[PDB]
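*Asks:* Mind having a look at this structure? Questions to follow.
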Amino acid sequence: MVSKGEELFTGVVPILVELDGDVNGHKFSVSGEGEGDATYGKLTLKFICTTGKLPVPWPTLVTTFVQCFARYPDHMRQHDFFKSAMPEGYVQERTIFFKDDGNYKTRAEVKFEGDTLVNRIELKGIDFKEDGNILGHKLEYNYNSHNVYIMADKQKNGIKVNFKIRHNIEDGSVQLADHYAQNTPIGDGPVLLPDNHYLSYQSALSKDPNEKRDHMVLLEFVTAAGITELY
């Protein structure tokens with residue numbers, strides 16, 4: 001049988017992203033729009049800094065900017081926490097530790113508002129070096145592919161996730177961003193608590209040649225795997 005949560009994602013869904021941020025007192029806001037196609041695990045989003053120049057590098061916000069759009073193949077349909085929490089939604093909390101620099105703490109509420117899937121985020125960053133790789137804008141505008149490891153936290157009626165991003169610094173080096181996350185349902189209804197598995201990510205960053213505001217165009221694909229004889 002197809003669950004309610006699953007059914008909400010059977011076609012293309014419009015997405016709205018909202019972020020209010022404050023990094024070392026540098027305040028900024030971002031809005032994003034686009035759409036998600038969970039059948040293909042496909043996100044197409046464009047973000048605008050509505051407060052002027054973004055005070056951190058766009059790539060450092062990629063992971064923050066809707067895991068309900070991951071492609072869960074049929075055989076893994078019992079392990080899709082994210083869709084099972086819909087439409088009421090879930091809250092994602094992360095801490096992102098930038099090695100030898102500051103940290104971001106984020107809280108994102110992911111829920112439907114009518115037909116639109118909303119990702120509403122508050123981001124707080126502290127302890128950054130004002131001339132470091134983040135506040136000094138020394139990161140390249142590119143992105144690596146990654147696997148992301150998901151485990152149940154049954155005790156907390158949710159999931160925990162940990163992974164590493166390795167941002168490319170303009171000198172050929174690496175700025176590690178260690179991610180730790182918890183996702184919890186907003187509502188009181190049952191959710192699917194998964195066996196251990198992972199999500200496989202690829203991300204491409206680009207620019208709109210007709211856009212004069214500070215912005216990022218993101219194309220991202222996300223597929224679940226790690227659970228698998230018929231052959």
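Residue 1 is the first one shown; counting continues down the chain.
Determined via X-ray crystallography, 1.5 Å.
Including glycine, each Cβ sits where the backbone N, Cα and C put it.
For the published mutagenesis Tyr143 to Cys (Swiss-Prot position 145), Swiss-Prot gives the following note: In mut1.9; shifts fluorescence lifetime from 3.03 to 2.74 ns. According to Swiss-Prot, the mutagenesis experiment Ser145 to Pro (Swiss-Prot position 147) carries this note: Increases fluorescence at warmer temperatures such as 37 degrees Celsius. Under mutagenesis, Swiss-Prot gives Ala204 to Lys (Swiss-Prot position 206) with this note: Abolishes the tendency to dimerize and leads to monomeric fluorescent proteins. For the mutagenesis result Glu220 to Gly (Swiss-Prot position 222), the note given in Swiss-Prot is Suppresses the 399 nm excitation peak, leaving only the longer wavelength peak at 475 nm.
So where do these features actually land, and what's packed around them?
*Replies:* The Cβ of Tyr143 (mutagenesis position) lies under 8 Å from the Cβ of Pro59, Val62, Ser203, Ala204, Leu205, each of which sits 6+ residues away along the same chain.
Residue environment of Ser145 (mutagenesis position) contains 9 other Cβ atoms, counted within 10 Å of its Cβ in all protein chains.
Around the Cβ of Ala204 (mutagenesis position), 11 further Cβ atoms fall within 10 Å across all displayed protein chains.
Sequence-distant contacts of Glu220 (mutagenesis position), defined by Cβ-Cβ distance under 8 angstroms and a gap of at least six in the same chain, are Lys42, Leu43, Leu45, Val62, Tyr201, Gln202, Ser203, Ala204.
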*Asks:* Do you have the Cα distance in Å for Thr228 and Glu229? The stretch of 4 residues between them isn't modelled.
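*Replies:* Computed span over the unmodelled residues is 9 Å.
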*Asks:* According to DSSP, does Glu220 (mutagenesis position) fall in a helix, a strand, or coil?
*Replies:* strand
